[PDB]
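Asks: Structure in structure tokens, see below.
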Amino acid sequence: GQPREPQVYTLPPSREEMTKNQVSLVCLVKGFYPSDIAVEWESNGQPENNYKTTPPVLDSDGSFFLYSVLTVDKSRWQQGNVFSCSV
Amino acid sequence: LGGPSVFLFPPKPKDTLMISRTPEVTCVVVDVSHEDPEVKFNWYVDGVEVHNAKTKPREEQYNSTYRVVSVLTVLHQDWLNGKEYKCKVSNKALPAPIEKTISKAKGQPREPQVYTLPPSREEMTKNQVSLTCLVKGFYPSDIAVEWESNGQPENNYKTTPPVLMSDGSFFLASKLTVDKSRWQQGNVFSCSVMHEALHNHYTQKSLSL
Amino acid sequence: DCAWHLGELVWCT
Ligand SMILES: *[C@@H]1O[C@H](CO[C@@H]2O[C@@H](C)[C@@H](O)[C@@H](O)[C@@H]2O)[C@@H](O[C@@H]2O[C@H](CO)[C@@H](O[C@@H]3O[C@H](CO[C@H]4O[C@H](CO)[C@@H](O)[C@H](O)[C@@H]4O[C@@H]4O[C@H](CO)[C@@H](O[C@@H]5O[C@H](CO)[C@H](O)[C@H](O)[C@H]5O)[C@H](O)[C@H]4NC(C)=O)[C@@H](O)[C@H](O[C@H]4O[C@H](CO)[C@@H](O)[C@H](O)[C@@H]4O)[C@@H]3O)[C@H](O)[C@H]2NC(C)=O)[C@H](O)[C@H]1NC(C)=O
């Protein structure tokens, strides 16, 4: 098919997850075709490596989506630096 | 060309976790010849032979082979207790009978943590939006995730495979797509999750605008 | 107690 540009959203931790020593930052990448894509995470210019990215899933409109989850010490979600997802 | 191969399947998670459903293990025999369609099945539960398995109708594959299937009902708690299920398959195109064993994964079960996350601000400009149910820290990876609104299943969601986290437990995310206007209305959406480690195998989390 | 999911019984203890 014709290629499709992904929409990329970074979702913050749920107020409910704030009870743990670590929180999850969630990246939703959706509406992409083909299924080959690279997700990177950064905080104030530095690479973040403690993440897992799901394989692409075929979506109902025939594009793919995926999610990437960065797990970070909750200390740091309280030091403040913006964590951000990129393709 | 063969002869046969045996695939042993476990129950669906939803059937092992719901007392109102019936879990079964399924012993599937493929590449059974037309010359020798006759298959003998032996079943065992933790090494002990059982006799309550039932053979399904033989299925013509139209490729010179039949598919021959034996089904064994399992007790919910037996599965969840980790008992071993063995299917032994004999057939004249087989030098030795084939044995296959399955059970629940071995490891300390871990409760999933379930968090629902609203669409991003950035998504509010589109015709449909995404509600995310993040389910993390679970073990083993057998899990059911569904969504609902006002009593009724939502069908328009997709769920990633479980993905293995470094600590040996799993996570996944389920994405429910709804018209931006259904979200705008302030309707309550729920992510229901079934897993062995939750109290009574069930949790539900909701969110709205 | 018991869990229900959509009016179907999940589990009780
Ligand atoms: C002649 O044809 C037959 C039939 O094949 C079909 O027809 C032909 C014309 C073609 O169109 C084929 O594409 C069709 O398959 C051929 O039979 C096939 O042989 C394959 C091996 O040669 C065998 O491959 C192995 O498949 C395993 C997975 O099987 C799953 O998934 C497939 C789809 O992926 C599905 O079609 C299969 O039936 C089977 O489906 C699951 O079945 C179980 C049990 O029925 C279900 O679980 C039960 O469900 C009930 C309710 O329904 C309830 O929940 C119960 O509690 C529960 O137990 C389950 O839900 C089904 N799931 C799905 C998703 O459908 C693989 O795991 C296996 O991989 C392993 O082995 C490999 C090496 O072989 C390794 O590489 C690998 O790493 C793994 O270890 C193989 O891929 C096919 O399944 C089989 N097809 C069928 C339909 O049986 C035959 O090969 C051919 N012969 C010749 C000589 O040409």
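Following Swiss-Prot, chain B residues are numbered 118-326, in order.
The backbone N, Cα and C atoms fix where each Cβ goes, and this holds for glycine too.
Swiss-Prot feature annotations, pasted as is:
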{"type": "DOMAIN", "residues": "B:121-220", "note": "domain 'Ig-like 2'"}
{"type": "MUTAGEN", "residues": "B:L118 to E", "note": "Reduces the affinity for FCGR1A about 40-fold. Abolishes binding to FCGR2A and FCGR3A. Impairs ADCC of virus-infected cells by monocytes. Impairs binding to complement component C1q. Impairs complement-dependent cytotoxicity"}
{"type": "MUTAGEN", "residues": "B:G120 to A", "note": "Reduces the affinity for FCGR1A about 40-fold. Abolishes binding to FCGR2A and FCGR3A. Impairs ADCC of virus-infected cells by monocytes. Decreases binding to complement component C1q. Decreases complement-dependent cytotoxicity"}
{"type": "MUTAGEN", "residues": "B:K205 to A", "note": "Does not affect binding to FCGR1A. Only slightly affects binding to FCGR2A and FCGR3A. Impairs binding to complement component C1q. Impairs complement-dependent cytotoxicity"}
Asks: Helix, strand, coil: count each for the residues of the domain 'Ig-like 2' (B:121-220), based on DSSP.
Replies: 10 helix, 48 strand, 42 coil
Asks: Out of B:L118, B:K205, which of the mutagenesis positions is least crowded by other Cβ atoms within 10 Å?
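Replies: Candidates: the mutagenesis positions B:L118, B:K205. Fewest Cβ atoms within 10 Å: B:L118.
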Asks: Could you tell me the C-alpha distance between B:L118 (mutagenesis position) and B:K205 (mutagenesis position) in angstrom, no decimals?
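Replies: So the alpha carbons of B:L118 (mutagenesis position) and B:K205 (mutagenesis position) sit roughly 21 Å from each other.
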Asks: Tell me whether B:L118 (mutagenesis position) sits in a helix, a strand or coil according to DSSP.
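Replies: Looking at the DSSP assignment, B:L118 (mutagenesis position) belongs to neither helix nor strand, so coil.
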